[PDB]
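**Student:** For reference, the structure I am asking about is given below.
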4 protein chains.
Amino acid sequence: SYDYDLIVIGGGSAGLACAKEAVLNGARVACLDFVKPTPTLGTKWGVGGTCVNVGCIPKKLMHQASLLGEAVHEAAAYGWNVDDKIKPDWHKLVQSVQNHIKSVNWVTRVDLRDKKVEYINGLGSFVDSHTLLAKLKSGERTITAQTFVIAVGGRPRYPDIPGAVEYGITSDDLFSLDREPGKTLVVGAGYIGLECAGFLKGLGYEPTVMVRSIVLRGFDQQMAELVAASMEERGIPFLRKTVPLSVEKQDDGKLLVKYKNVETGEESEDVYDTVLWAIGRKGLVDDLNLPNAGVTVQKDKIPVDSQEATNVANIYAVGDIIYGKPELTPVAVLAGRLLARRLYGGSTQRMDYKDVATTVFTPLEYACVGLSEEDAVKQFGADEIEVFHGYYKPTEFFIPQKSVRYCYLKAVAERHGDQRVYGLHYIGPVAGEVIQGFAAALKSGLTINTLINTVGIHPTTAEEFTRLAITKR
Amino acid sequence: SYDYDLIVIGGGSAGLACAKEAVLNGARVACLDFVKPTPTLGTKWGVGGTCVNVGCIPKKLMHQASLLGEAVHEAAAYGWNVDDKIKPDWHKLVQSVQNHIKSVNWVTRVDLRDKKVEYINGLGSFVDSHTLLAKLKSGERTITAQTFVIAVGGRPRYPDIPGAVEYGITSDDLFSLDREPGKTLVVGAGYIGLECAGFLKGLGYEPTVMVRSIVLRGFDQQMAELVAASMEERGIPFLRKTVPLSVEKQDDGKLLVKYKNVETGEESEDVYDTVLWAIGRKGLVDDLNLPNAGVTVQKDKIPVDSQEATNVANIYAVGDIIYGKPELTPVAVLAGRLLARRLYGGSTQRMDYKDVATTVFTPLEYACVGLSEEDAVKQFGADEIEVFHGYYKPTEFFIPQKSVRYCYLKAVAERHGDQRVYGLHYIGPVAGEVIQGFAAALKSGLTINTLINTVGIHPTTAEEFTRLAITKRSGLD
Amino acid sequence: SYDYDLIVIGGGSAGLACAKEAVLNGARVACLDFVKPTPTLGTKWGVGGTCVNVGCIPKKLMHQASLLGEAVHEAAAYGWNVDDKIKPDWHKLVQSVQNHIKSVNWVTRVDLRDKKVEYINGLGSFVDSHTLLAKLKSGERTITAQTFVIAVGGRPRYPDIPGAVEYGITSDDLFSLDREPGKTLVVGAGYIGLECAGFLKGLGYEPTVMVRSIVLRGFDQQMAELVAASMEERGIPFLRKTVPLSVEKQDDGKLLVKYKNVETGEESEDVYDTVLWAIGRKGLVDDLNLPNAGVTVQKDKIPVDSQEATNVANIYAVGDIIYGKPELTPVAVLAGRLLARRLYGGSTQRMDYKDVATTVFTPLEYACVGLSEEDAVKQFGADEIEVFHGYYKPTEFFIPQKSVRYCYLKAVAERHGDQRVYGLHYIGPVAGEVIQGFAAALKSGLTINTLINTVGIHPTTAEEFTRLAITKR
Amino acid sequence: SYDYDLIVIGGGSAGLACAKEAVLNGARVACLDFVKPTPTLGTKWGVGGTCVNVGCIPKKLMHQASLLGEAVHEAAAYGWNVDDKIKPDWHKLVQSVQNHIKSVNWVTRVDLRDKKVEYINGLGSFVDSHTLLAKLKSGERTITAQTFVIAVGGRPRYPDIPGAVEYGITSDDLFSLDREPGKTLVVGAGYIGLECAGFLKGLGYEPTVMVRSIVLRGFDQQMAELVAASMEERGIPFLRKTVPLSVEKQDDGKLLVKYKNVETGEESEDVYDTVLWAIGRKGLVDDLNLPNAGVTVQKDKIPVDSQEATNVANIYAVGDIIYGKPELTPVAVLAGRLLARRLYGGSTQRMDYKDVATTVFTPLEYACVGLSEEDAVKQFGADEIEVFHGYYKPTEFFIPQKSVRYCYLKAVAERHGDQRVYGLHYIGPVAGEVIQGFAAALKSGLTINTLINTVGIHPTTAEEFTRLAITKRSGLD
Ligand SMILES: Cc1cc2nc3c(=O)[nH]c(=O)nc-3n(C[C@H](O)[C@H](O)[C@H](O)COP(=O)(O)OP(=O)(O)OC[C@H]3O[C@@H](n4cnc5c(N)ncnc54)[C@H](O)[C@@H]3O)c2cc1C
Ligand SMILES: Cc1cc2nc3c(=O)[nH]c(=O)nc-3n(C[C@H](O)[C@H](O)[C@H](O)COP(=O)(O)OP(=O)(O)OC[C@H]3O[C@@H](n4cnc5c(N)ncnc54)[C@H](O)[C@@H]3O)c2cc1C
């Protein structure tokens, strides 16, 4: 008989969903959460994990702040007497965002209390396959459990380059930055780097995106380059095939960044107010002392079976930390919940990780579900792939003459037979709202015939999917 | 033997789609289109029908103008130094919407000329089942065809009351109104009346909605009343169970409307700048002289079979004018295209009028696809229906502290067996964008299990459809 | 035997052309020019008349300054690393414009000297049909001539309203304004008012256009309203059906303008830095003392025959001052020259005033030649008029997504028979450059058949005239 | 009896215009288009032919990028606080031009699908005078037609010299070049070479123009040398009477070009980053197997009569591929349209290839219509020609103190009688905009008297055409 039925390590999207569901199902549970402050700035936050504190939530709010500035300009074109010469108060915007997050933290902490989840604000590390050491600000504990669920997530990476830690920041620091970003170098062209560059430009700052190799690795590369081009159209410089060499602080207070072209070797430099590293996120395996429990890792990640079990029978892992699965909030939440149901609610339902939709909240948004064109072609052969595509115009864009250059969508499908849809891709306004329903359609076996014969809702941009007609072949 | 293989009467959503597709399939075709100017005001417009000129398009653009006003107010809460105290220039707005429409009109003229559709700008009426009289300003023509497709659509109705035509206006006039609407009575609580009231309020004018009986007849009534309540929250008054009796013009130029409560019998009155009749649309059967062709009508509409045939074998009808089918643009377009394909392309594919999605572009939008809750209960019995529902909060509403009182969605499904979804209903931002993909999912056989196990995109409002865990009957379990 | 063969009264476009041509043809000539300083500011300028000093020339230069600011923004869209956050130095721009004009003045004054035109810097008024009083700064003269040519032009009008002279300015003052215009009320929607509002917006000022009745009276009203709408699209407020009531100076230094809606009677007010009156130009008949010579006038103008003769045999008039003819520089110049040739070169050629092309140099320019649509319909009947029209897209506009809303052109023609072109109208870039050649085509009897069968030059916007196809009927 | 009434071979300016017009006139038509990738680089592109993908359009957009750089410099002189020290992002520019092109490509696909033109993406060759072999990636088809229209256009030529294909590029590659052109040798002084050299210099690169014999062969040689001189003024060196001998790649990646002076025989060399061959375009007759259809050729071109007929009665040719007519897009478009009208529309109207206007989009543009001065002298005799000419100053050049040295225009006319204008020539800003309307005037019979008495629009540069008072022979009188 142990202290707990279940100890969950990590109090984020997966950990909290799993812990709450387990208690609902009669388990006695503890959930550990600790937030190691950022190096240099010492930025820290409350319970609830990455998304609510330093992820999806603040990112979406800043994106909305940027979109609202665009909307003020558009209002004038529609006849509103608004003065569109406008500027945001960064400190006011941050205050509003943080006041939301802190309030949610408080609600979450009280909610955990209500549901009988014992929340332990300490860093957990394995002693034994059944024993955990918790390091709280006050002291240590030592606690035991029949089963463990590891839900530790990751943290932003820093490049191994001089000045990177002292002078640079990450997304962890950005969303509560004490001073204005100003001229900022955004190193990394994944969704985090692009989203941040996007909203910083919209708030009247001057971001540059530095790209080591490709834009949005892991996404359809035609679409990735339409996104990049749409950002360049908005006046965001891209430094292509370029890697940072060093950061140093001038007597100015400005940050001198030296950088290098990876193809030519040409070296250059520029001065910035802020340097944001968005080069990836590293799984927090180290602090766990996984060897003490006999748990196998695979570089910064934990490999698990179709039931989220590690190589140790009573140890599970879920969320970002698991090897090879989409690193998204709703994935973590549903996986955490279903795990708790198999453990304590007698369920057999396994998480379905296939065809998970996503949205990149760039200035012109990009959402997709299913296969990229290149992946579909690699898998099934070009001769059995058909791609329907189009450039379209949102009704609202004509009056203000808002750019339609990169309003593009496509459907990637089986060429013959049932013409099963493999992938859907859309760049434009409210992309996540557009794609969501189509992701449920794909799970329901959506074919080209059903798609094209679904009556459109007019006037929308989503209806563009139902009247595709031009094939690349 | 005849002048044309096909004459299409009406050059709107259905007629143009039919005519263009017919020529693509080898038919020699003429398409007649003529716009009768509004009575009083004399408002008129170009080619392409109701949606482009006086319907979906100008309505959507006025709705967008209203939403942009809200956006300015919201920008301030997010820290922008914007001066929040704003007013629209009605003339500038009207002329911008007109430029949008006229540009489309021109593209449509090009498309017709380029595609071998002979455009006749004249009023058509039957001489016999193979012969049409076409009245053009330049002089009449009498033309013959093997087959006719009737695609005449409808026009706004006026109440049979003193002052209605002299002093009132309809949606045909509103979108290009010469001067500001001001204090406006909107008579009618269908989607057209509610949408107009919504954008008028948003542009700083003062609408009242007069409701004869129910709000959004033909829509889920729980959702209809949530929409009405959301508009009241926005300062739009409703006069329930009320009908107009007359309109007269006062010495000060204002319009005195007398009206009656239908339940109490009590009569009252108020003064308005503008009186908008949004009480329904009447099919344009009269001008056609259908008895000359032997075509059966059913009050202002034309009944047709699953192939859009009238009782007369070479005469078809499509779009709003047909009896008892959804009066929407994409329905008209697809139905006209498919009809041409059956006529000239060797196709057997019939139009699918089931589970057609729609959106009401009220200030807080409402979109739905499939059955209303009451229609599902009627068809299958309450004991065979399950309803999953909830309230939600758009991430964008938090900082401006925008009302989430009416942010509500539900799925109406089969209770047992495979739990097929029957209907989906959503009130909130960008409702048509949310519902579209789910309409395709319904066509693909969407079940509750498939829906709830579809992973959400976070943070969005559409993701709320994938996490509907609470039932009306049983809640969580 | 008089002092001179010819005295020309006025040293502008017409007067100088006539005087130079007359001397070329062996006449002994004097040319009087005087510039009455503006009331209030006392703005004054050199010889050469309205166009070079306070008209076409400074207007075109300021329009170009505005277009160049747009071009900097467009350059960034094409990939230039230019910082497009830019502002003009008004004082520097004015200096550059005035340095050009003053230099041209000096060249003109020396040129007149070279050609043996006796330039007399004095205000001329009739004593007799053969005698003129010249009032020079030093003293008076009294001079005689066998023939007179009156070429006095006009001056900006002021509304008969309190504060108009003390606080308002005209185009005469604008082109050398000592301080920045700032927020300006432009009263008048003819070409002068619209052009000035246009370039002021482009230079980062805040103009409003107040319109008594209609925009661009005397121009095709469809086109006039496309021009107005394109200006409103650029963020220039229009106050329609509105007339000014008064101007007063606040303790602020700002100018309070009260104004009234002519249809409703609604009265309102706003504050401006500058109030520009652009309400028309009045012929300078008064100072001439025309009754002393027996010359008939017709309110501020002088009626003449097809040979530019007044009712007095040896007295002629030419340029803006004549009744009922286009008030343009090249019209004045050619009329002045041909007059001198009939008088002294034995010619019989009369000025041709028909189908004179014009350009309104608004932000999106409008040029036309021949009949407006409404005039053609009134004259020939709707049933014998055909109008070919189109919305078009300049190749260059797509990348920067420059507005194509008001890129529109039309041809107004005879419906049947020869299908003679009656009028051509174009709104878009370089409108004057586009229309000029077509104006020569119209003089050569241009028909629709010839127009449509002329091979286009690709890619241009002028080629749009050769591929019109859509008729309004 | 045949599969099609018409097969059009080639889907560029002429072929698409012909195919679309043929369907409008009742023909059943197929249009083949296939783009062979460039040798080395393997550059390829979508539908619509040379102008859209690798011709007028991308050339005009690069020219505009160059003119916008000049505009930034000029803005500073007019008092703008702009930082004048600027450089283009070549990748951003190339990808913007590509987005422009791909958008057009898509519109073209829509237009074809919508208009009943069956688009076959395959390489066509003759089997016999009624039968075509079509090679598609998906497998070949053998197709028959009553009539064929050959509209295959041409491709850039390479010099027959070592290294030409391995190391050199052509205009087909330039517009989408993966990396900056840098120091560039432009071999060829026709409009294509001169235009490319102009925009390369304007974008901060370093072109040299190598000229075998003359500059702008086929254009007025006074104007041609003024254009060359204007480019030298802009820092573009010319290597006159010079031909390339070889290209090789150095260890440092640079390209060593050896070359020869054709007059002296002296050989020299220089190193470049890019070597652009702009030495002419060869007609695509080879792949057609014309001898299978019995069609006569004349070196890389197809001779046709005034109705565009080859020696084979059911086979026509149109666009660049025909012998001895102007190689321009609007010529191809109108000629293809008129051909379809003669074939299927009952028309007798033949294409008018006389007095076709053209513009060379060099840094200072040159446009002309009608005869060169030398061609007019040859045809009528010097004693029957009058030339009116002058220099002028654009109002916009004064403040920036931009060179007016090469702002020159002339009218070449009949000396006596009615003084018919024979040719008009202009070097200056927006030259194509200036010349267009005058080209229509020439078609309408423009005389000197009509020209000089047309009132100018002031201030413009086009007004200079209306005030040409000085002759080469007699000046003012
Ligand atoms: C205010 C309003 C808002 C709307 N909003 C939406 C929306 O957001 N989404 C949506 O899907 N739908 C919307 N609609 C409905 C949509 O506009 C109609 O469903 C659609 O236009 C019907 O197309 P149709 O071809 O049947 O008729 P129409 O588009 O009405 O075309 C009929 C044409 O025929 C002409 N005609 C009639 N009789 C003759 C004759 N005898 N001879 C020659 N010509 C004739 C008419 O003048 C008209 O031009 C809206 C409608 C209104 C009025
Ligand atoms: C760099 C450059 C700049 C230019 N600038 C201008 C300008 O500014 N203004 C202007 O008017 N003109 C310009 N032109 C010329 C203009 O592009 C041509 O005149 C025009 O494209 C010719 O049209 P076409 O239909 O004859 O040939 P193309 O447009 O070349 O079309 C022929 C098509 O047929 C395809 N094809 C060939 N053989 C076969 C086969 N056997 N089977 C299937 N398909 C085949 C080709 O790949 C091509 O797609 C320019 C050209 C170049 C190269």
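So for chain B, numbering is Swiss-Prot's, and the shown residues are 112-588, in order.
The deposited model was determined using X-ray crystallography, 1.7 Å.
Just so it is clear, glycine is given a Cβ too, placed from its N, Cα and C backbone atoms.
Grabbed the feature section from Swiss-Prot, which reads as follows:
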- B:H569: active site, proton acceptor (ACT_SITE)
- B:120-126, B:143-147, B:159-170, B:233-235, B:262-266, B:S282, B:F286, B:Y302, B:392-399, B:429-432, B:438-443, B:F472, B:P570: FAD binding site (BINDING)
- B:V322, B:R323, B:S324, B:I325, B:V326, B:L327, B:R328, B:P355: NADP(+) binding site (BINDING)
- B:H569 to Q: Almost complete loss of TrX reduction (MUTAGEN)
- B:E574 to A: Reduced Trx reduction (MUTAGEN)
- B:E574 to Q: Reduced Trx reduction (MUTAGEN)
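Buried or exposed, and what's around them? Tell me for each listed feature.
**Tutor:** Around the Cβ of B:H569 (mutagenesis position), a 10 Å sphere holds 24 further Cβ atoms from the protein chains shown.
According to DSSP, B:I120 (FAD binding site) is assigned to a strand segment.
Take the CB of B:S324 (NADP(+) binding site) and look out to 10 A: across all protein chains shown you find 11 other CB atoms. B:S324 (NADP(+) binding site) carries neither a helix nor a strand DSSP state and counts as coil.
In the three-state DSSP scheme, B:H569 (mutagenesis position) falls into the coil class.
In the three-state DSSP scheme, B:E574 (mutagenesis position) falls into the helix class. Cβ contacts within 10 Å of B:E574 (mutagenesis position), excluding its own Cβ and spanning all protein chains shown: 22.
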**Student:** Give the subset of the binding-site residues B:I120, B:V322, B:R323 lying near ligand 1, defined as CB under 6 A from any of its atoms.
**Tutor:** B:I120
**Student:** When the Cα of B:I168 (FAD binding site) is compared with the Cα of each of the recorded positions B:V322, B:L327, B:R328, B:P355, B:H569, which one is closest?
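**Tutor:** Going through B:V322, B:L327, B:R328, B:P355, B:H569 one by one, the Cα closest to that of B:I168 (FAD binding site) is B:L327.
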**Student:** Minimum Cβ neighbour count within 10 Å among the binding-site residues B:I120, B:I325, B:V326, B:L327: which residue?
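**Tutor:** Comparing Cβ neighbour counts within 10 Å for the binding-site residues B:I120, B:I325, B:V326, B:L327 gives B:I325.
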**Student:** Just how spread out is the NADP(+) site if you go by the largest Cα to Cα distance in Å among B:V322, B:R323, B:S324, B:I325, B:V326, B:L327, B:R328, B:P355?
**Tutor:** 19
**Student:** Would you count the other C-beta atoms found within 10 angstroms of the C-beta of B:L143 (FAD binding site) for me?
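**Tutor:** Excluding its own Cβ, the number within 10 Å is 27.
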**Student:** Return only the integer: C-alpha distance in Å from B:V322 (NADP(+) binding site) to B:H569 (mutagenesis position).
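**Tutor:** So the Cα of B:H569 (mutagenesis position) lies 39 Å away from that of B:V322 (NADP(+) binding site).
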**Student:** Return only the integer: C-alpha distance in Å from B:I120 (FAD binding site) to B:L327 (NADP(+) binding site).
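**Tutor:** Cα to Cα, B:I120 (FAD binding site) and B:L327 (NADP(+) binding site) are separated by 31 Å.
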**Student:** Of the recorded positions B:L143, B:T161, B:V263, B:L399, B:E574, which sits closest to B:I325 (NADP(+) binding site) by Cα distance?
**Tutor:** B:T161
**Student:** List the residues of the same chain that sit at least 6 positions away from B:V263 (FAD binding site) in sequence and have their Cβ under 8 Å from its Cβ, in sequence order, or write 'none'.
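**Tutor:** Counting only residues 6 or more apart in sequence, the Cβ neighbours of B:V263 (FAD binding site) under 8 Å are B:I120, B:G121, B:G394, B:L395, B:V396, B:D398, B:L399, B:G430, B:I432.
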**Student:** By a simple count, how many Cβ atoms lie within 10 Å of the Cβ of B:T161 (FAD binding site), its own Cβ left out?
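**Tutor:** If we count other Cβ atoms within 10 Å of B:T161 (FAD binding site), we arrive at 25.
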**Student:** Within 10 Å of the Cβ of B:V322 (NADP(+) binding site), how many other Cβ atoms are there?
**Tutor:** 21
**Student:** Could you check the binding-site residues B:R323, B:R328 and say which one's CB has the fewest neighbouring CB atoms inside 10 Å?
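**Tutor:** Result for the binding-site residues B:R323, B:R328: minimum number of other Cβ atoms within 10 Å at B:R328.
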**Student:** I need the CA-to-CA distance for B:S324 (NADP(+) binding site) versus B:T161 (FAD binding site), whole Å please.
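**Tutor:** If we compare the Cα positions of B:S324 (NADP(+) binding site) and B:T161 (FAD binding site), the gap is 27 Å.
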**Student:** Of all the recorded positions given, namely B:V326, B:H569, B:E574, which is spatially nearest to B:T161 (FAD binding site) at the Cα level?
**Tutor:** B:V326
**Student:** Hey, which of our binding-site residues B:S324, B:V326, B:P355 end up with a Cβ under 8 Å from chain A?
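**Tutor:** Answer, by Cβ distance to chain A: none.
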**Student:** Check the Cα-Cα distances from B:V326 (NADP(+) binding site) to the recorded positions B:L143, B:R392, B:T440, B:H569, B:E574 and tell me which is shortest.
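**Tutor:** Out of the listed candidates, the nearest Cα belongs to B:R392.
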**Student:** Could you check which of the recorded positions B:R323, B:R328, B:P355, B:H569, B:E574 is the closest Cα neighbour of B:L143 (FAD binding site)?
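**Tutor:** Nearest candidate: B:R328.
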